[PDB]
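S.K.: Right, I'll just put the structure down here and ask away after.
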Amino acid sequence: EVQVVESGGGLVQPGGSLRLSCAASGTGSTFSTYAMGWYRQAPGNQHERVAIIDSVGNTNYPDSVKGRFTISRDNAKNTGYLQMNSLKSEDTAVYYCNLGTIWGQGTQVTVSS
Amino acid sequence: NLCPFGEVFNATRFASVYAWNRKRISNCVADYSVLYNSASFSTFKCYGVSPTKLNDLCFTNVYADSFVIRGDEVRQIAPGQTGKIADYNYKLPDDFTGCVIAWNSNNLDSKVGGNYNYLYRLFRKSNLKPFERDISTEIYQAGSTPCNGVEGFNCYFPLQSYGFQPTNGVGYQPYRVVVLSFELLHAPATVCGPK
Ligand SMILES: *[C@@H]1O[C@H](CO)[C@@H](O[C@@H]2O[C@H](CO)[C@@H](O)[C@H](O)[C@H]2NC(C)=O)[C@H](O)[C@H]1NC(C)=O
């Protein structure tokens, strides 16, 4: 059965950087066929898709993070990544990922002094 | 029995934002992963519902509202915002339960010399209530003296043309927006995820 776990999150000072990992298990040779996305949660049950990459590598991002966030994928390691540069206090959130229709519980990212 | 999302998202023509279009979606299977796994959209953002649950929930109906706005106006399509669009054209309630999807349409909705086709409401006596729609074109009284339906001095037409040009900056370029509302009634649910 397919599962995804997020890692690489934590506390960072403003302007710092983080590299999040979305690791998949239970995919056989099939990881490459799914799209994968990164989302962040805000209070009030607000959920914002912050990065998307499809099965051929097409990407997109919302304006709030364009230029600062980059999503990438490794089909041999069955793993994806979100590179987050120039973090801001407003970037504080739980970040979670998806692969096809399977979701992860997420990990906390905190940008503070 | 698959919900007709393509008719909404892939429609050839899109409404002006003051006359935003609404489509009722009911009695079907909604696979939202077609939308939230697409790299076609720069904005996919949900309120009062999590994407982790979208394919696991059932609703009485879902409403799909579509229209064109500026890119830097996409932020106004959210609860608790103010601005020209949210005040006078399309307003979401504080308790909004749904998702907002948007993508740049410069290739289709801009024109050399300026596109006269997309407009927004520039003047109004008061802010829209949530989900209200106003398609009137009454002459707007800007001064103390009444207009009596006659455009002229201090008496303005209420609609303004975006005049989209392909060379404007990205924030000033046209964006197509679809807002999905999820309705729960005390009736049987008719739109469900694949499970
Ligand atoms: C809008 O139209 C596009 C047409 O390309 C649909 O996307 C394609 O759908 C086919 C069949 O599902 C896939 O093989 C392609 O990979 C899809 N391309 C992309 C970029 O997604 C799209 O599904 C339509 N939109 C809706 C809501 O149905």
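Throughout, chain B uses Swiss-Prot numbering, with the displayed residues spanning 334-528 in order.
Header says: X-ray crystallography, 2.4 Å.
Each residue, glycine too, has its Cβ placed from N, Cα and C.
As listed in Swiss-Prot for this protein:
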DOMAIN    B:334-527  domain 'BetaCoV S1-CTD'
MUTAGEN   B:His519 to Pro  Increased resistance to human covalescent sera neutralization
VARIANT   B:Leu368 to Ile  In strain: Omicron/XBB.1.5, Omicron/EG.5.1
VARIANT   B:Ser371 to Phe  In strain: Omicron/BA.2, Omicron/BA.2.12.1, Omicron/BA.2.75, Omicron/BA.4, Omicron/BA.5, Omicron/BQ.1.1, Omicron/XBB.1.5, Omicron/EG.5.1
VARIANT   B:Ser375 to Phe  In strain: Omicron/BA.1, Omicron/BA.2, Omicron/BA.2.12.1, Omicron/BA.2.75, Omicron/BA.4, Omicron/BA.5, Omicron/BQ.1.1, Omicron/XBB.1.5, Omicron/EG.5.1
VARIANT   B:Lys417 to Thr  In strain: Gamma/P.1
VARIANT   B:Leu452 to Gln  In strain: Omicron/BA.2.12.1
VARIANT   B:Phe456 to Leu  In strain: Omicron/EG.5.1
VARIANT   B:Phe486 to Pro  In strain: Omicron/XBB.1.5, Omicron/EG.5.1
VARIANT   B:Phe490 to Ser  In strain: Lambda/C.37, Omicron/BQ.1.1, Omicron/XBB.1.5, Omicron/EG.5.1
VARIANT   B:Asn501 to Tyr  In strain: Alpha/B.1.1.7, Beta/B.1.351, Gamma/P.1, Theta/P.3, Mu/B.1.621, 19B/501Y, Omicron/BA.1, Omicron/BA.2, Omicron/BA.2.12.1, Omicron/BA.2.75, Omicron/BA.4, Omicron/BA.5, Omicron/BQ.1.1, Omicron/XBB.1.5, Omicron/EG.5.1; May enhance affinity to human ACE2 receptor
VARIANT   B:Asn501 to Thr  In strain: 19B/501T
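I'd like to know what surrounds each of these features in this structure.
M.R.: Under a cutoff of 8 A between CB atoms, and with a sequence separation of 6+ in the same chain, B:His519 (mutagenesis position) has no neighbours. Reduced to three states, the DSSP call for B:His519 (mutagenesis position) is coil.
There are 20 other CB atoms within 10 A of the CB of B:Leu368 (variant position), with all protein chains counted.
In sequence order, the list of same-chain residues 6 or more apart from B:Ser371 (variant position) whose Cβ falls under 8 Å from its Cβ is empty.
All chains included, 19 other C-beta atoms sit within 10 angstroms of the C-beta of B:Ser375 (variant position).
Taking all protein chains in view, 17 other C-beta atoms sit within 10 angstroms of the C-beta of B:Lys417 (variant position).
Long-range neighbours of B:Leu452 (variant position) (same chain, six or more residues apart, CB within less than 8 Å of its CB): B:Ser349, B:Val350, B:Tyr351, B:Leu492, B:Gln493, B:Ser494, B:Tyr495.
The Cβ of B:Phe456 (variant position) has 15 other Cβ atoms within 10 Å, all protein chains considered.
The Cβ of B:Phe486 (variant position) lies under 8 Å from the Cβ of B:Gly476, each of these being in the same chain and 6 or more residues away along the sequence.
Under the DSSP three-state reduction, B:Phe490 (variant position) is assigned to coil, being neither helix nor strand. Within the same chain, residues at least six positions away from B:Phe490 (variant position) with a Cβ under 8 Å of its Cβ are B:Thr470, B:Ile472, B:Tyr473, B:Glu484.
Within 10 Å of the C-beta of B:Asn501 (variant position) we count 17 further C-beta atoms, all protein chains included.
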S.K.: Report the nearest neighbour of B:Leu368 (variant position) in space among the variant positions B:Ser375, B:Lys417, B:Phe456, B:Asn501, comparing Cα positions.
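M.R.: For B:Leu368 (variant position), the closest Cα among B:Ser375, B:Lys417, B:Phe456, B:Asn501 is found at B:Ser375.
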S.K.: Filter the recorded positions B:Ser371, B:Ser375, B:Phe456, B:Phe490, B:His519 down to those with CB closer than 6 A to an atom of ligand 1; keep them in sequence order.
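M.R.: Among the recorded positions listed, those whose Cβ sits under 6 Å from ligand 1 are B:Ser371.
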S.K.: For chain A, which of the recorded positions B:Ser371, B:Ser375, B:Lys417, B:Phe486, B:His519 fall under 8 Å by Cβ?
M.R.: B:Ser371, B:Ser375
S.K.: What whole-number Å value do you get for the CA-CA distance of B:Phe456 (variant position) and B:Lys417 (variant position)?
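M.R.: Distance between the two Cα atoms comes out at 9 Å.
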